[PDB]
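Peer 1: Sharing a structure with you now.
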Amino acid sequence: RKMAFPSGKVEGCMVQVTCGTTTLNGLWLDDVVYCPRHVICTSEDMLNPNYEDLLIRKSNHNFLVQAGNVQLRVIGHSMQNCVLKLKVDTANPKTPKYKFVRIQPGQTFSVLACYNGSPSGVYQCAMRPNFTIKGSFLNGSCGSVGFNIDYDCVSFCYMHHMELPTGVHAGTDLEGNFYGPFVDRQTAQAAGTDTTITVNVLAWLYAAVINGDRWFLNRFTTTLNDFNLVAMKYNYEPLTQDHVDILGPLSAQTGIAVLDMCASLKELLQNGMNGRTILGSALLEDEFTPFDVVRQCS
Amino acid sequence: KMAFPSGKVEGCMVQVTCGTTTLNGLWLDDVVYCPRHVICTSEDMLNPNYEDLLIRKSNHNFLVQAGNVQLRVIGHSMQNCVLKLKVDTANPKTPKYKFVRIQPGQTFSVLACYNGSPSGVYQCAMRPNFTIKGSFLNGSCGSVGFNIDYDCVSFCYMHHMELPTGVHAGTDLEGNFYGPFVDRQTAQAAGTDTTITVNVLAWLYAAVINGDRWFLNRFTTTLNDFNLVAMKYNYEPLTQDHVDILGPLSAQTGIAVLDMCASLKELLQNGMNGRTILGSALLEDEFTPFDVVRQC
Ligand SMILES: *[C@@H](O)[C@H](C[C@@H]1CCNC1=O)NC(=O)[C@H](CC(C)C)NC(=O)OC[C@@H]1C[C@@H]2CCC[C@@H](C2)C1
Ligand SMILES: *[C@@H](O)[C@H](C[C@@H]1CCNC1=O)NC(=O)[C@H](CC(C)C)NC(=O)OC[C@H]1C[C@@H]2CCC[C@@H](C2)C1
């Protein structure tokens, strides 16, 4: 199952940011609030905004930042790519240890879905190879963030900005750089065709082996290049060197070399399951990373 | 599959140790709640006479830790399968809360913890056979399940054990088990499980709301004729209150409840023929009608 990180350290950072009647969520860390820059847009400006021009018209006193009903005074503002940074006069006492990270496709993270600065729910998301996520976002959710927690430290990796015609979602890292080819404009935009996250399918096969479900292990191996060329014909992602390395721990735990598992997967792609199941499913799961597999099995 | 934000519960988790047994406790005001089997040794667990084992314990045999800080136990009592440890310190992070006993088919969020530290949060349902399909490992006992309404946390589950099939069992916060289970180290089977029909229907309505409707059809059915088929396939019967509960989703989608029942009947008799619904190859039954509504 999809297991999220405990959300409390992030709940303690959520605020709301309002310009006129446009309200979205912001992230309050130390004395800075981060939020999507389109908070400065009127509904009519979103159709195609000139962000630099809209911002020059704004002053600190135009931004309403609230933690609950308590206003936080803004003392400076700047735009960094597609995010606004609002300097406020109070350092957030609940600021966790944190960092800003830019994740790769296939990586998973927890989303704390928020409305009006109030958290509604937490769930696990995977960044697709086409740089969309299958979120559960409604109007007012922008500025909700995605994150991982490692020991004491919250790694923020996603801030929510928009929905695409197909129902999937797009956003930025906390430096305001979109994942994928998207722009924060209320225009119709299409994601590239999606593909299957090979490194996560391999993680899932390793998980199956750990649990004693290993009928699919074959006697063969392959080169990485040969595997990548075959996998693309089945709309699977090619593997990177980094993928091979993050499978290291599971390969060590099972004694199954990464390239042997690749050969087992190739046979499943070429011959199908033949009516068999793996971990109680005829479908190969691609939204559990190698870290997720280790998280849940211990 | 969306869980409630877990912060209000994280601020209540502590570590409870007795002997070489460690698990989690729930610290509310000046009381820590935890599974009573913490007082057992390996031998005691086979057939523990808990009242006899507990009378032999002193307050100082319980080590309670909230982070780096030890909380001194100044008294203890047992309520069914839960131990209540009175401590000298009040938890300033205690939320507004209540203890509820949930009904089968209801959902809740689980904050899985180890050594008093939160590790993950996820949504579970109380199965009709009163197990839960959780993800709990060694040391997870005392992890709790909850729902949040406005500011109020309703605690409904505390974790005690894993069955041979890999599913999980536990108590309400009064210490009464869900199901016919006992906190002893013996292999226990559950009753035959069934599928939560009202939840399957809610999930089908969710699939429609999200623009998927390949499973719809032009048939209909009476409630009783649907229930005959449901019971044949070990689905729970659908009551008239269930139908009422599903009204909002039926209105939203323009699909009468009994029409969706006819769709589910077709799926039960014909399978899915390799298709998927909301990504799943199986009919999902751990989303309630309220869950679907809150998220759509
Ligand atoms: C919490 O103390 C613990 C949580 C269990 C451990 C594994 N998964 C869980 O949910 N509860 C127990 O250990 C419980 C104590 C009795 C009620 C006195 N017994 C129990 O759950 O037995 C089953 C586990 C399953 C697993 C594989 C074999 C050896 C261990 C670990 C027994
Ligand atoms: C937060 O402000 C919202 C969150 C959105 C709304 C509902 N679900 C979501 O994920 N963000 C937006 O409304 C953005 C603002 C602009 C990027 C500045 N726009 C948006 O998401 O529009 C959706 C869009 C989808 C199709 C393509 C373009 C026209 C319509 C059809 C609407």
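For chain A, we keep the numbers from Swiss-Prot: what you see runs 3267-3564, in order.
Technique stated in the header: X-ray crystallography, 1.6 Å.
A Cβ is built for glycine as well, from the same backbone N, Cα and C atoms used for every other residue.
Swiss-Prot feature annotations, pasted as is:
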type	residues	note
ACT_SITE	A:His3304	active site, for 3CL-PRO activity
ACT_SITE	A:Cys3408	active site, nucleophile
VARIANT	A:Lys3353 to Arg	In strain: Beta/B.1.351
VARIANT	A:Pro3395 to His	In strain: Omicron/BA.1, Omicron/BA.2, Omicron/BA.2.12.1, Omicron/BA.2.75, Omicron/BA.4, Omicron/BA.5, Omicron/BQ.1.1, Omicron/XBB.1.5, Omicron/EG.5.1
VARIANT	A:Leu3468 to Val	In strain: Zeta/P.2
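For each listed feature, how buried is it and what is near it?
Peer 2: In the three-state DSSP scheme, A:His3304 (active site, for 3CL-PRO activity) is classed as helix.
Listed in sequence order, A:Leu3290, A:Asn3291, A:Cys3301, A:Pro3302, A:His3304, A:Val3305, A:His3426, A:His3427, A:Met3428 are the same-chain residues six or more apart from A:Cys3408 (active site, nucleophile) with CB atoms under 8 A from its CB.
Following the DSSP three-state reduction, the secondary structure of A:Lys3353 (variant position) is strand. Non-local neighbourhood of A:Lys3353 (variant position): A:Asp3297, A:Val3298, A:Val3340, A:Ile3341, A:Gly3342, A:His3343, each in the same chain, at least six residues away, with C-beta under 8 Å from its C-beta.
A:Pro3395 (variant position) falls within neither a helix nor a strand when secondary structure is assigned with DSSP, and so counts as coil. Around the Cβ of A:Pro3395 (variant position), a 10 Å sphere holds 23 further Cβ atoms from the protein chains shown.
DSSP assigns A:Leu3468 (variant position) to a helix in the three-state reduction.
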Peer 1: Around the C-beta of A:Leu3468 (variant position), how many further C-beta atoms are within 10 angstroms, looking at every protein chain?
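Peer 2: Excluding its own Cβ, the number within 10 Å is 27.
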Peer 1: So which of A:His3304, A:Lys3353, A:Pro3395, A:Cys3408, A:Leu3468, listed as recorded positions, have a Cβ under 6 Å from an atom of ligand 2?
Peer 2: A:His3304, A:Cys3408
Peer 1: Just counting, how many other CB atoms are there within 10 A of the CB of A:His3304 (active site, for 3CL-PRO activity)?
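Peer 2: Within a 10 Å radius of the Cβ of A:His3304 (active site, for 3CL-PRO activity) lie 23 other Cβ atoms.
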Peer 1: How many Å separate the Cα atoms of A:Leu3468 (variant position) and A:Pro3395 (variant position)?
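Peer 2: One finds 16 Å between the Cα atoms of these residues.
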